[PDB]
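As structure tokens, the structure follows; a few thoughts come after it.
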Amino acid sequence: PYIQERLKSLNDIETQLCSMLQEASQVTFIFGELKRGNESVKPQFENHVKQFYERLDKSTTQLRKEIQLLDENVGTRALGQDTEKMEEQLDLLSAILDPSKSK
Amino acid sequence: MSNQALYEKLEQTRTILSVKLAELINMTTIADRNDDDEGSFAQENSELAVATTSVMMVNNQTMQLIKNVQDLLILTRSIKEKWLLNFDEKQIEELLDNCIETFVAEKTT
Amino acid sequence: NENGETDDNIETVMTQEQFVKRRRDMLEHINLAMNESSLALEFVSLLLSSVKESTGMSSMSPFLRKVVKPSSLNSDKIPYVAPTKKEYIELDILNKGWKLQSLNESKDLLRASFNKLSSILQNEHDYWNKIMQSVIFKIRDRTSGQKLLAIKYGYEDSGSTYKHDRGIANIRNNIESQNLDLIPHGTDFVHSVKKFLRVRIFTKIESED
Amino acid sequence: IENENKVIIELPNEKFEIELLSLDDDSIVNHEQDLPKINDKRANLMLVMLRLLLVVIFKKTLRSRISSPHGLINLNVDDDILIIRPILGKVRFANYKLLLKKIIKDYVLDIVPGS
Amino acid sequence: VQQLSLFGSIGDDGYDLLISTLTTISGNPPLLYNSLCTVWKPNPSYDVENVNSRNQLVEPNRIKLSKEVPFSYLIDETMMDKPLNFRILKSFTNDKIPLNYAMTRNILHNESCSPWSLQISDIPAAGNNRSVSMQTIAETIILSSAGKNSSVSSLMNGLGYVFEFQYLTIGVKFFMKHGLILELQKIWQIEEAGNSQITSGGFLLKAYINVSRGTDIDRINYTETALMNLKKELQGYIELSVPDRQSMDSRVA
Amino acid sequence: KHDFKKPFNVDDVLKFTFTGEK
């Protein structure tokens, strides 16, 4: 089905969230260097920092959006017996044809 | 319905927003920020308890942040689940059956 | 993903000695703080001086047998000054930056194993992709009838009726593969042991020999 | 035989056709070499028929079901419905054929006139 | 016969969905069907008391002749063609099939006649709050006819009845558990001055079970349950309810 | 990121079928 697309959009939003983590983890160790007085990477600190904010805001819009979509999909509109019953024949019949002549 | 389910997710997102900020801001207060200015309203006085703020921050903020994450990954994959919830036609065949019958059954004419 | 995050949130483990010793650690190391919060309950008897104080006091059975209201203080608002004004107090606030620093060092470490912990969860992202690639019977078992264990899948017979033991039941392993349960036919990912129908025709002739 | 195994078999040229124990059908464990045999070719024709024949049953069941109120449930009263499977194939092969052959010898008793 | 039933309706909008749903609930496809019903009243020229030779208070009522029309006498276009009844019903909405239905009432297109379902029903069971509509029906099958005036119209006149009004209904029915039937239907008034769809806008929904008994309180009570279960299962999607009795009384009126 | 949060009459249809009342 073509929803497998929307499914992959969310599984990727999932990787975005694991980035919210991965990114803010640097924010943790980098602010470690920063209050240690060694203003060495203060610009780099600012970078990965607005980056943790960025990843989660993108995730926030992306899954929030996905939820909006699912609500929209929701707004939008035994199977066993059917095909199986007939198809019986189709396989056995085609195979009975096959053993009668071939190649 | 779907609405109520989402509300929760939105709340979780808001929670996730409000705690890396407390980890950052409380970092200031944890590092100790004793002010020559009298107006500033953060305290770190008593021994144990003011560095205890640092031990609580660790568990609180870091697990609230990571927790908002764990809950939000649940939220994500929950919606995923929600979405995964979801020949020889003719008498021609009469001929075929006759063929098989003569084939399997004996006699040579 | 959610199921797997829920798995990590089930405490679940099959550890011998490994799992055993760890939980004993919790018992003792938690108990210590429980017991030291009881010194905190003993400061309660330390009030005495009031009936509501006695109430707090009985907190110790030994208070039940150590009748006295016992203690008394004076004024060293001067010593409060010394606590606050000492060069030692300025310095001690450095113990605040110091412990807080090492707490931030801990924090950094925890945060990084988290993204790598989300990486084992990418094995699952892949499993879901595998499932995306490649009946919506909804069932519940383990009895109860409410909650317990509930899930969904297809089966075989349908239109027209053999009668006994006929269906299918389907679930996902951590190897991102689906195991096919049968509600009997006893699970073995895409079956365990299978019997096809088979046939066989003998002729006894010998030219009548 | 014994209520523990059932073997499908018929008198003429003494032959036997198909099998599966009252215990079961086809259970997998054997060495694999390829040689065929005339009996073997015929035998593949049997399976598809016997198999097919109960798709028929699987079908005339559904005729009744789709068609009328009660439903079909509980399977083959008079072993009239049941008997079709494996019963009428056995019959078919054996009976009409051997008997026709035998009738033809009797019609050789009328083999006398130019006729 | 006793007919226990629940009613409701859906706009043509809801049909597509309802269908997919009903197929799953029942596990059978919907099956296309139709029927014409011709209603007759006692000849208003004759006049009769309301009592028997066995002093019984007996009220005048209408008779209902019902039967299938093969679709060949009903359908507007082959292009539509196909086997699917729901997409086909949109094709049928608002307006009539050939009809002029009079023709068939007296043969045409020197003649004998068809089989009919000849019925007369009573007002649904008096009840302060019924969980289900319970209605009695007297029926006989007419097999064919014979004699001078053998057209169904002559027959009815011979018996002292007069044609009153008529209607065609086309729909799909679902065959279901314990004699439960679901009809999703459309109804068309047939007059000589043209045909109009009574159900224009949507489908009449009827879920029912005809019970042979009446005098087996148990099977009657079982039947109530069946219908209840249905209404209940679909509750929050469609309400099946008991129609106003007064609205199911075929009496003089 | 800061912000804020019938097609017809069933009865009458039936009435018709029974009496021809429309």
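Chain A is numbered as in Swiss-Prot; shown residues: 4-80, 90-115, in order.
Technique stated in the header: electron microscopy, 15.3 Å.
Heads up, the Cβ atoms here are built off N, Cα and C, so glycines get one too.
DSSP assigns A:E17 (mutagenesis position) to a helix. Cβ environment of A:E17 (mutagenesis position): no same-chain residue six or more positions apart lies under 8 Å away. According to Swiss-Prot, the experimentally introduced change A:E17 to K is described as follows: Results in a decrease of TFIIK and RNA polymerase II occupancies at active promoters; when associated with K-24.
For the published mutagenesis A:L24 to K, Swiss-Prot gives the following note: Results in a decrease of TFIIK and RNA polymerase II occupancies at active promoters; when associated with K-17. In this structure, A:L24 (mutagenesis position) is part of a helix by DSSP. Its own atom aside, the Cβ of A:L24 (mutagenesis position) has 23 Cβ atoms within 10 angstroms in the protein chains shown.
Secondary structure at A:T31 (mutagenesis position), taken from DSSP and collapsed to helix, strand or coil, is helix. Here the residue is the original one, while Swiss-Prot reports the published mutagenesis A:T31 to A with the comment Impairs interaction with RAD3, reducing the interaction of TFIIH with the head module and consequently resulting in a reduction of RNA polymerase II CTD 'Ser-5' phosphorylation.
Around the Cβ of A:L66 (mutagenesis position), 26 further Cβ atoms fall within 10 Å across all displayed protein chains. For A:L66 to P, Swiss-Prot lists a mutagenesis experiment annotated as follows: Impairs interaction with SRB4/MED17, SRB6/MED22 and RAD3.
Proximity of A:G92 (mutagenesis position) to non-local residues of its own chain (separation of 6 or more, Cβ distance below 8 Å) is seen for none. Under mutagenesis, Swiss-Prot gives A:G92 to S with this note: Impairs interaction with SRB4/MED17.
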A Cβ under 8 Å from chain C is found, among the mutagenesis positions A:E17, A:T31, A:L66, for A:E17, A:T31
Including all protein chains shown, what's the count of other C-beta atoms within 10 A of the C-beta of A:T31 (mutagenesis position)?
27
Distance between A:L66 (mutagenesis position) and A:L24 (mutagenesis position) at the Cα atoms, whole Å?
16
Please report the distance from the Cα of A:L24 (mutagenesis position) to the Cα of A:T31 (mutagenesis position), rounded to the nearest angstrom.
10
